[PDB]
Amino acid sequence: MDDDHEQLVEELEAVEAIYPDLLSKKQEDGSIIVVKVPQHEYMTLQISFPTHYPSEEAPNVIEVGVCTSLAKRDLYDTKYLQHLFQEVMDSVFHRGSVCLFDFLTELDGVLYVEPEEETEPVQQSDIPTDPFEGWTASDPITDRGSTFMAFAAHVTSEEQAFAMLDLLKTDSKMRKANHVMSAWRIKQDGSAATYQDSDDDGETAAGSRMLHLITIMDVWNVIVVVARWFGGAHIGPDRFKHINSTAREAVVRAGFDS
């Protein structure tokens, strides 16, 4: 193929640039590949590129293996990681790019969390502050014990937001959280197809707040998702205020005020 190869090979060149030592190829081009697991370097991942390759949908993790496990089997397993890996792959499955930039995001966060059985120390912090493909999340807030994080995204009619949000609810980090809620509203400036209905999604306090939030901002077509998290005593008082500033930039950047 020509075009199909150019777009694909391009995303490949990038992932190949980001992970030159980690990612290996099994085929003549890239179609099928084997990328290793970063930081732990032992488990390798056998991935494929479907007829609906990442430009269309996303890659196809076929299986994962690990060299020198034995006792590691007690901690993790090939099929086990195979399942989580698939889930985090599915969680990025629908964006305009190959959703990869969102994918690494999954592994980077999920790989270290839940190591053993202990209390979450203040030596770790995973507050979302970087943007995603199709997805733009960077607006967290800190509270007593709790953690607030909102993910924003500029979207057309339901088919767009509905999918990208569906999947964000099928997202692993959203599931690692305590509760997640979302608010959306579709405005048809040209047509009359407006989807008007939100929900509490769990915490009515935030659901309504977001509703008021988008209402007062007077911006439609954009979605937002608030997730809750618990870590440390207050995490860091400085996060709240400084990340507030960062948050305002995120939301604004996500098309709220653009």
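Yeah, the Cβs are placed from backbone N, Cα and C, and that goes for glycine too.
Taken from Swiss-Prot, the feature domain 'RWD' applies to 10-114.
Secondary structure at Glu87 (mutagenesis position), as computed by DSSP, is helix. Neighbour count (other Cβ atoms within 10 Å of the Cβ, all protein chains): 16 for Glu87 (mutagenesis position). Record note (Swiss-Prot) on the mutagenesis of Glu87 to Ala: Slightly increases interaction with GCN1 and ACT1 and does not prevent inhibition of GCN2 activity in amino acid-starved cells; when associated with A-90.
Where Swiss-Prot documents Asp90 to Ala as a mutagenesis experiment, the accompanying text is: Slightly increases interaction with GCN1 and ACT1 and does not prevent inhibition of GCN2 activity in amino acid-starved cells; when associated with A-87.
For the mutagenesis result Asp102 to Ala, the note given in Swiss-Prot is Decreases interaction with GCN1, but not with ACT1, and prevents inhibition of GCN2 activity in amino acid-starved cells; when associated with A-106. Residues within less than 8 Å, Cβ to Cβ, of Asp102 (mutagenesis position) and separated from it by at least 6 positions along the same chain comprise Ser91, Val92, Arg95, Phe132, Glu133, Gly134, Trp135. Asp102 (mutagenesis position) falls within a helical segment according to DSSP.
What Swiss-Prot notes for the published mutagenesis of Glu106 to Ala is this: Decreases interaction with GCN1, but not with ACT1, and prevents inhibition of GCN2 activity in amino acid-starved cells; when associated with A-102. Counted within 10 Å of its Cβ, the other Cβ atoms near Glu106 (mutagenesis position) come to 21, all protein chains included.
Calculated from their C-alpha atoms, the gap between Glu106 (mutagenesis position) and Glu87 (mutagenesis position) amounts to 10 Å. Taking a C-beta cut-off of under 8 angstroms and a sequence separation of 6 or more, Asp90 (mutagenesis position) has the following same-chain neighbours: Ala58, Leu167, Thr170.
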